[PDB]
Amino acid sequence: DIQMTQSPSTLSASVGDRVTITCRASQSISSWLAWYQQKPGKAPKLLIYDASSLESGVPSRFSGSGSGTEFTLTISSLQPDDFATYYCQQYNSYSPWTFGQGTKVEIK
Amino acid sequence: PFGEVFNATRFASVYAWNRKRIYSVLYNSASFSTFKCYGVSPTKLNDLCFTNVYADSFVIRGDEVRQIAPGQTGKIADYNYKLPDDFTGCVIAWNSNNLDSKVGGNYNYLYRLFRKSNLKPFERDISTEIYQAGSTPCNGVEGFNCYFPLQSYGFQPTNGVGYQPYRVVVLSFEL
Amino acid sequence: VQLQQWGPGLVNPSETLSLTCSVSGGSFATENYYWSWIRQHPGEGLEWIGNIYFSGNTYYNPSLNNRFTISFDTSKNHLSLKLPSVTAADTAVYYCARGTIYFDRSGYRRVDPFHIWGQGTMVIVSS
């Protein structure tokens, strides 16, 4: 029913740089989207929900915005702990839930 | 008489939350920043009757609003306030930056820290007691691992929206 | 609260798989929460299996050919996943999670994303 598309597939940056990631949906969704982070060989964790709401206990350098069909995740200043894989997931009420393809960040 | 609760001037600190004993005016308003109910629907509240209705109020930091929910975790949930896993009621909150915000900081509102055991649902610990420490008696602070068990907020007229104060009230129903 | 999982590490190339997840310091009997199962193939993205709600209702992933099954066990307060007639493509890690349900000011019913995750379990198809 509903589908996504993430880009870029792979991204390269360095400590202190700016990073942006875009999650696009096939049909309009009323801000029901979230972002997860996964370290190698560990369970994921939640960072953003409702496309704009920050999670409790996560640093303030993460931010997100958008609605309808375009969403963006932004990191103000990369730290050595921010190199991981990120996924976008939607939990609309009219269609099955699905995950994104994922994007990877590494040191330049 | 909800006006006495939603329009009072003095509020309590989170570690010493205040309890009271007892709807269209509430859910039709748009000033409230957060409005969530568990176990019941706000629109159906007029069609039920209960024997007990409790109201609890206090003030916390904006970033800590998510901690007021069943099954959450954090300093506030672990040592200051705790909701059962089968709670039934509503949570109301709104911004209060125009009040409780003095130039230079308030340092009036406090929150507990360094407690040794997690709280049980619906209980409060208010007395400032001997300082948390290790295996050595402590009557001061010199004890490199000794710490005073309370801390104060630093509300100021200018701060990030996440650090501004928020007034929160919790309603509970039981029959 | 903590979640623990129990399962077999090896399975024959045509057999029945059985997993179990549990909680400590709480209880499953509550109309405030919901559960789900996630899996991840080696070196690939995540996949969502389905959801189970209080009162026994369930909701599955249409892409999968309804091969899986989710159910409670009130005698033990467990939740389990069932998959008979496994094949080569069933090797992956499996996770159990939990969420929250609430009502909006307007009266509608909303949901929150997962916020508790298990440690995962690894399964291999032998031969």
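All chain B residue numbers match Swiss-Prot; in order, they span 337-358, 365-517.
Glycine too: its Cβ is placed from the backbone N, Cα and C atoms.
Here's what Swiss-Prot has on this protein:
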type	residues	note
VARIANT	B:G339 to H	In strain: Omicron/BA.2.75, Omicron/XBB.1.5, Omicron/EG.5.1
VARIANT	B:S373 to P	In strain: Omicron/BA.1, Omicron/BA.2, Omicron/BA.2.12.1, Omicron/BA.2.75, Omicron/BA.4, Omicron/BA.5, Omicron/BQ.1.1, Omicron/XBB.1.5, Omicron/EG.5.1
VARIANT	B:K417 to N	In strain: Beta/B.1.351, Omicron/BA.1, Omicron/BA.2, Omicron/BA.2.12.1, Omicron/BA.2.75, Omicron/BA.4, Omicron/BA.5, Omicron/BQ.1.1, Omicron/XBB.1.5, Omicron/EG.5.1; May enhance affinity to human ACE2 receptor
VARIANT	B:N440 to K	In strain: Omicron/BA.1, Omicron/BA.2, Omicron/BA.2.12.1, Omicron/BA.2.75, Omicron/BA.4, Omicron/BA.5, Omicron/BQ.1.1, Omicron/XBB.1.5, Omicron/EG.5.1
VARIANT	B:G446 to S	In strain: Omicron/BA.1, Omicron/BA.2.75, Omicron/XBB.1.5, Omicron/EG.5.1
VARIANT	B:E484 to K	In strain: Beta/B.1.351, Eta/B.1.525, Theta/P.3, Iota/B.1.526, B.1.1.318, Gamma/P.1, Zeta/P.2 and Mu/B.1.621; May enhance affinity to human ACE2 receptor
VARIANT	B:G496 to S	In strain: Omicron/BA.1
VARIANT	B:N501 to Y	In strain: Alpha/B.1.1.7, Beta/B.1.351, Gamma/P.1, Theta/P.3, Mu/B.1.621, 19B/501Y, Omicron/BA.1, Omicron/BA.2, Omicron/BA.2.12.1, Omicron/BA.2.75, Omicron/BA.4, Omicron/BA.5, Omicron/BQ.1.1, Omicron/XBB.1.5, Omicron/EG.5.1; May enhance affinity to human ACE2 receptor
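Missing residues between B:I358 and B:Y365: 6. Distance between their CA atoms: 13 Å.
Cβ crowding, taken as the number of other Cβ atoms within 10 Å, peaks at B:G496 among the variant positions B:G339, B:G446, B:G496. Sorting the variant positions B:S373, B:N440, B:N501 by the number of other Cβ atoms within 10 Å puts B:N501 first. For B:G339 (variant position), the spatially nearest entry among the variant positions B:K417, B:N440, B:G446, B:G496, B:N501 is B:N440, judged by CA separation. Most Cβ neighbours within 10 Å, among the variant positions B:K417, B:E484: B:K417 holds that distinction in the structure as shown.
Recorded residues B:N440 (variant position) and B:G496 (variant position) have their alpha carbons 15 Å apart, per Cα-Cα distance. When the variant positions B:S373, B:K417, B:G446, B:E484 are screened for a C-alpha within 10 angstroms of the C-alpha of B:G496 (variant position), the residues that qualify, in sequence order, are B:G446. Between the CA atoms of B:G446 (variant position) and B:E484 (variant position) there is a gap of 28 Å, rounded to the nearest whole number.
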